[PDB]
Amino acid sequence: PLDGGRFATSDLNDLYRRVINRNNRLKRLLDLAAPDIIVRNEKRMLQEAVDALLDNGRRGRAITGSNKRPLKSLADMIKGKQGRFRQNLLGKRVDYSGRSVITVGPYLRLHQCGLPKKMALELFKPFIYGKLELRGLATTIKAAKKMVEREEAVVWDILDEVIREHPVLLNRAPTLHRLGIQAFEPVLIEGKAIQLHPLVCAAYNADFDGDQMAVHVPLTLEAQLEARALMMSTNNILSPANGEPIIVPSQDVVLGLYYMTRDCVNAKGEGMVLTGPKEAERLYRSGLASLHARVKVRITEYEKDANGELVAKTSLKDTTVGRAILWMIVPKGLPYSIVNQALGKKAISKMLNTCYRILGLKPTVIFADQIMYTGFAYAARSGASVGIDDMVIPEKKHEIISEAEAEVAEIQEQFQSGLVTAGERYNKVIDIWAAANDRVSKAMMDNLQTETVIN
Amino acid sequence: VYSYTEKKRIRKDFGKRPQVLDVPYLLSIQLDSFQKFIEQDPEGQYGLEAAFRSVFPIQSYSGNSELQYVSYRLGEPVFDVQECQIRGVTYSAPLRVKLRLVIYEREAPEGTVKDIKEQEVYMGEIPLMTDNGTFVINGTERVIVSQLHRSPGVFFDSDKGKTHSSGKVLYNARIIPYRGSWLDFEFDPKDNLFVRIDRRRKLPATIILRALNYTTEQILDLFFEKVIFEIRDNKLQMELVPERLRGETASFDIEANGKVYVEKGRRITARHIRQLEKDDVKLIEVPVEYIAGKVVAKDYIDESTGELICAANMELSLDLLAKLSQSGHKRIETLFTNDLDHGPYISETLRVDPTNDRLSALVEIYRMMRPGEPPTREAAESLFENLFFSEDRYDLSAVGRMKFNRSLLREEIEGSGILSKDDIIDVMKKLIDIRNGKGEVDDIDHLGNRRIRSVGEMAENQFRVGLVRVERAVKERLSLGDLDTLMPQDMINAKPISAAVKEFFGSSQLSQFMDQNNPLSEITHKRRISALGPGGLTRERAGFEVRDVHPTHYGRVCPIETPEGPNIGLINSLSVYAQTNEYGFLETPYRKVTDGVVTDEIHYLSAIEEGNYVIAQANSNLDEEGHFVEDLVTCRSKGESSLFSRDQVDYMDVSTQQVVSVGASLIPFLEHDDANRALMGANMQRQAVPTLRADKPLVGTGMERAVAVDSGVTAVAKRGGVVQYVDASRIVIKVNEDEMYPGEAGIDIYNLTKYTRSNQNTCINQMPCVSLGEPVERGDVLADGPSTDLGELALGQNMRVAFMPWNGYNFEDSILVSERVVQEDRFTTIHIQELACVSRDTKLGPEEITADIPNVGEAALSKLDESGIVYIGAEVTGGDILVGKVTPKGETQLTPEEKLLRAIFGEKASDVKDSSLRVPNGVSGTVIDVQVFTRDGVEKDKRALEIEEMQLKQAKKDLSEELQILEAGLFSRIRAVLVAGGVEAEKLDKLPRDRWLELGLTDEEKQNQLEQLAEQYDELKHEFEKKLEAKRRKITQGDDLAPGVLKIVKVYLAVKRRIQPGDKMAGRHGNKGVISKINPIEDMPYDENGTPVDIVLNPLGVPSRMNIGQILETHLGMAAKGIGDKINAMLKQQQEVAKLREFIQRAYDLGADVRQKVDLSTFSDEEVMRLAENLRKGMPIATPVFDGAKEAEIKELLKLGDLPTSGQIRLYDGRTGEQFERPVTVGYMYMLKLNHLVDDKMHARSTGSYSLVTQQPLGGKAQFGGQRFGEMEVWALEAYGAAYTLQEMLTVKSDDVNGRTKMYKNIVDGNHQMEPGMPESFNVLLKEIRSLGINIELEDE
Amino acid sequence: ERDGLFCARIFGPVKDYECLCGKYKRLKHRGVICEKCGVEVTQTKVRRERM
Amino acid sequence: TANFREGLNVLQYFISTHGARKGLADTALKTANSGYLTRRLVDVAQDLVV
Amino acid sequence: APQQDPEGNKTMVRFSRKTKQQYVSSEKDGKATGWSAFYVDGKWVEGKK
DNA sequence: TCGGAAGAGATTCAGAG
RNA sequence: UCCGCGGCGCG
DNA sequence: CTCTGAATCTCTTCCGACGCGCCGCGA
Ligand SMILES: [Mg+2]
Ligand SMILES: [Zn+2]
């Protein structure tokens, strides 16, 4: 039915009606002894009508309706991307699902996503009915419904009770590779944005400029056991495309670590000796030494011995205050040399990989979380920022460009004297411009990259 | 000098380049084309008159009677625009046409008339464009996008062998009419020439050539060049042009002047050609092999027998040569085949043709075009003739004629719209020349080749369709019956015309729904250009080459503004200065160069002419004499940039900004940032939402004034004067004495659109921005609109921004916001939603609006009146009833045992059920307006009668207040005329105003003026009473509504929405960001003076996106407010105004060689104080797009502001109280809210409705459906071993009509069992496959 | 309509155990055919099935 | 010749836009082909299980 | 039932064999105007055929 | 009531008889 | 409680 | 000089991401 009492007829009904009409017409022309050519015309029309019914548009001009569109025959209900096979048999719409705009949450552990309270209430409303009747607070489904729609805070207590171990699935369209769907143990936040852990967000190929994400809740207990054992993000550390880890930091985390490990030739408190990394942290936080200052520190490390024991060693090493601070979080078993250099993205990647090979899964997970926290905090304290004076323009550039244009004029006038073909003139001009551009780039990099300071 | 109004907030320009041409009226194309469509025209060139004359008159032969057209006129639109928008009726006016019917006598001459009848036909209703350039269709605003399509004419095109792939090149030339069939001509890998009609088939070209009245020998004589040979006994002569020798190899000795000389086996070169030319050779003697291998040009006859031995296109058979030579026909004619210059292609076509004669080709063409029917000579002839040469079935419009001739280099510019024989043969010759290589194919993507078709052309096309349908109806009526006893009023049926025009305006792909987020968005949508639509192009078939930029886009189409995604390239925006040539080609202004001095005259060019000349780059520096400083001035010409001397330059760009549209032009510092990010920012700027309170942007572009005034939202001073009165909603202005027309009241009034639903649910509000007694000037802005302040565009807001990573809350473009922003309602926005309630006369009893609702608490009903309508002003929340409506449920018979079961249960199982309208879930707000519309003959309830009473009272008070104001103006004019002389001011003062108007102070023209205004007063009171009577009948009259509905009620709900984490905000340079945290104001970083930062952005995005310009913007912001802060303090200390005056003069002088040059010495001190009051909040800075502020000027401005010269400052972290070691960039930035609020997207469904056929859950937020587990996600699950969750996803959660019930039961019971049945969609598939006639069934049950 | 594209006598009742003629209204006669018409006292699900 | 810090003239900017719209159209088209290819590969290899 | 159509043509009573109900229709020159109105339970409702 | 690739059918050319 | 078609819009 | 097979040419058919959001319209 439609507004105003009208009805939308499915095109199949119209095709059926046309075929019925033609059949009735042919039978009437037969039973009243029509002439030959008339019944031949009627039966040819009937055959054409059957062709339209099954596969309209398969031959000749397609049938069309008042909208001047071709009617969808039975065959069109199975062919094509709108067909029954692709649309419904695969790719079903599903109950117990929601969608929301995502958002960074840095305070989350690795395996827990921040889920808005309203969505949680809506999704788990059946479970809430169940537990509310089970605990005897509500007697009938009507009572449960009216209670939950009034949000009597006891419903909020029940809701906090239900989800405590109940993993949910997060999905980002398009699900390019299987990492696109992952399992998380929810945490309840007021607001309306789903909060992710940035590390896995890097794996999602997602960003935060307004990307939406969909959440599904498993129903059965076998299903949630599967979600926990297989899909939980604490398991998907290694990509399937290659052995290297997928959980790798980027942006502020890497910037913070890089700043934390970079040393300078002269800084506050250079050359002093620290009896332990804790004292390095103290001297930094008390403000008597800057992170970049180089210092000797007593440090203990461990190695997996031939038997499998973490045999200890302790020694004095030259390092930086920042490097000692970072080392303090490193779990037992990794060698100190891993830290004692300017840490880039690739260095952190290989550090995570070597952690995962040397030690088990869980120390690597804890190491990842600690890395994320410390990197963010020290990046914030760093206060790195970009200013217009930073993009220094190498003053050589004007000279180099004048040289290049002089050569361009020279080759152009050489062509003006007819000494060369135009194509080779073009080639020469292109070559000299490329050479000049490379020279300018080298000058810019040389001027920017290094600077002089007093010792 | 500045107008007095503009003295408020004189924005500081920085542009160095002067401006020689003001930006044109931005909407001009739409308004002027529609005017051209509707306005009267005696010449019948365009619009209604042209359309009518293109069909009329109409003549009947057996009827011996004629229908002919006198004139057309457009009636009055019965409803005003706001009434149309309120009541939902299309804004239209009646089309009236004067028509005459003629009958002649039944004797020669047929022209002897005997009777004439004339009357006016109401042949249709037509929409009118509103003053803002938008149409009003039903209840909606709609604006027609001007299309850009391939021009009619002829084009020449080649593919780089892609089709055949052997490496050759193939050519085709195509002719496109304005309407009618399309012909194209094509070569072949076998070099045959083929012709095709509407791309039907592929046929040799000779078919048409003989279909045209030409025989084979005529064809050869026309297309090819002929050579003559003579035979005498067995000696052979040929007649030669020496140049004809060029190209061949002299394998045999060749004779001239009686001497024979050839280097055998060698190619004839220019020395040989010159030798023969100086020899002046005419006829030479050649061997038999030379004439061998030559084609027979024509038939040859032997008179000794009356026999023919030579045919057309035949090779030279030596036997035939001997026979004809002995017969006596010693002369022979042959063609010439230069392997490069004179390809034998036509001859090969003549060989391969199946046809033999004109009628054979005609019937073959007919059977090609009309398969499945027996050919007939008349049928084929009629088909061909009417197809190409019936000026009504086919027509190259005049633009088609111009392009056709100009591509064929013919002198003529005009001609008949139908083709001809010479046209076809000429285009074929041109294609042959192209195949020879003495030419070049055409470039269709070139902008001198595509054409802009505006609304007028589409409107007249649809109206012509209506006219031809009506013409067929009229000729049918003429044929069927008599001619005397009827009037053409019945003969013409308006239905086809109205059907066609309404179908165009409602349905058509180019009649797209308008967007109204902000005035800029409305402007850019009106101006937008689309390549799609009727006769256009499809997103699937659009290759890269049409999308890509073409070098003649410069100055005509903005390259930046294109939308992103699959539509890219196919949608564009007019550049700011571009205007349409009468032929629809784009046109750009330029400045004439005259011997090194720019004349400053303006000339308009199209892509062809621009390509022909040399035009200088805009940024070229000049002296005051007009001579360029540099001799080697850089310029562009013929699609390439280079350097040229001062004298070679022909034209100069008008202004720097002429390459970009308005949308890009608004962005400051555009010259400093990448194109991708600039594009994204330009597009995003359209989506901005108007805030609760407008704010100026500090770093603007000057364009804001023009855009704000040109859009329709702001009320502009149409007549200068002094503002007499202002309130929240009305403006009354006294027109000055000189400006007012004689007999006018001298007072004008404006009424502001106080609150209404925008087309995207945003608010639309107009706020006055003047005060009593302030002078106002022609073109001043009296009332601001949405996102407008003092007549400047005010999309965004000014925020204090620090660039610094902060604890990951700004990770990956995330934005962190200080709570102070929320507390000040800086980004709070007002939204309006409209809800409709429909009461129907349904079967099983009618459905009525009422407050008598079953099974509901009375407290909710108390919010409603006794009629069942909420009182305006009541707050309402999700799930509550706004209006009560009730549906009968039919009989609902209960057996007596069920009757007693119901009785013990209660009042349940009622035959009457609630249907009342309910608040959408999660929405809450306040109820601002209620509307009712009801069918005639039904009683008006309490709510209906009360609102009708209030509305009629409103109309009465409005009309009476208009009367009072205008009569006060009239009597003020009485005073002004009477004081002029012969005064009796006190003697009149004792008398009441009626005496003043009645009495005569003199006997002269003054008394004539008094009598004139008294008659004016009588006329205005009579028109006022007539207007109020019409208004009252118009209010009291019922409405048509729709079938089946008795009465509709609409209620208006308004909601205030607030910035919240998950909301998306973005800055003009295109750096989107989701707000991810609000912060207690204490925690935000704060500078040395203790004022906190407001918004913290991640810096890491800047180098990788290359949005360097935005950083510069930030710096300028820190400078701008700097001055503001200082001047604010300088005001707060309440010092002498002269000191701040000199300071302001310094601040304006600060620029170097800036065009501004404003001086305060002419300003009186109260004006200076007003200026300071507006400048207290910062000094707005104007930076043109490509002549913007330089870094040196920025530094100087900062230095005058006492801020750090680098723009970086020290900063303290509030959360610990320590100091960041690095300096940080803190400044001011302009930010927008992007209308993607989180509460519009968050959605969740536990369970709900289910679809009918597939039994799957519904889709979409509105239906409260669930998300779609697409096939990619299914593959993702398959990649894991997670079988069980997949099975649960498919069977139980989605499609099992019983399994999900079992699951719901077990979950409620607390048992997480599962039972997978069968997906019902599988049974659906089985039934459809079986219905197809294919047996499919399960096995092993 | 009888014998039409939606003829209830063929495809079964539009409503659960509701005879087109109104002869029977409840499950007490579940699985019987009305005499005035060939519709069957059954569930609406049969409408989905029968061809 | 001018870098991003100094202003680009209108000519440099205009010629630069070519690459920008080329890249945007490039990615717009590439997405469809990539998705289609993935659908194919999945269909061919979906039977294989250890 | 509505006695005249929107054009003011006069109306005649007809049986809809496809739906077994009376309806009203209008004619001009004896041909059907292509307008009809039907009874939908106490509310005559009208439109194109 | 639009270009590209693959497959099938038809037509043409070369080799063999 | 609903089959869409067209259109913009964001991923 | 003719017949058959193979090769080439012509014509027809298939394909050319996943996901959400609003608006209009619907003989
Ligand atoms: Mg994204
Ligand atoms: Zn029955």
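In chain A, numbers come from Swiss-Prot; the residues present are 254-708, in order.
Per deposition record, electron microscopy, 3.8 Å.
Just so you know, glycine gets a Cβ as well, placed from its N, Cα and C.
Record features, source Swiss-Prot:
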- A:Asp460, A:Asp462, A:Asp464: Mg(2+) binding site (BINDING)
- A:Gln504 to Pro: Resistant to antibiotics salinamide A and B (MUTAGEN)
- A:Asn690 to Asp: Resistant to antibiotics salinamide A and B (MUTAGEN)
- A:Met697 to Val: Resistant to antibiotics salinamide A and B (MUTAGEN)
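Candidate recorded positions A:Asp462, A:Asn690, A:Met697 yield A:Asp462 as lying near chain B, with Cβ-Cβ distance under 8 angstroms.
Comparing C-alpha positions, A:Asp460 (Mg(2+) binding site) sits nearest to A:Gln504 among the mutagenesis positions A:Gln504, A:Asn690, A:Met697. Packing around A:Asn690 (mutagenesis position) is summarised by its Cβ count: 14 other Cβ atoms lie within 10 angstroms of its Cβ, all protein chains included. Taking only the Cα positions, the spacing between A:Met697 (mutagenesis position) and A:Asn690 (mutagenesis position) is 11 angstrom.
A:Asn690 (mutagenesis position) falls within a helical segment according to DSSP. A:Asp464 (Mg(2+) binding site) sits 18 Å from A:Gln504 (mutagenesis position), taking the CA atoms of both as reference points. Here A:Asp462 (Mg(2+) binding site) comes close to no residue that lies at least six apart in sequence on the same chain with a C-beta under 8 angstroms from its C-beta. Taking A:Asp460, A:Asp462, A:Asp464, A:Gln504, A:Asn690, A:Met697 as the candidate recorded positions, the subset whose CB lies under 6 angstroms from any atom of ligand 1 consists of A:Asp460, A:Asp462, A:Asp464. Looking at A:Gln504 (mutagenesis position) and A:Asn690 (mutagenesis position), their Cα atoms lie 30 Å from each other. It is A:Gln504 that, of the recorded positions A:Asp460, A:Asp464, A:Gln504, A:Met697, has its Cβ surrounded by the most other Cβ atoms within 10 Å. Following the DSSP three-state reduction, the secondary structure of A:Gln504 (mutagenesis position) is coil.
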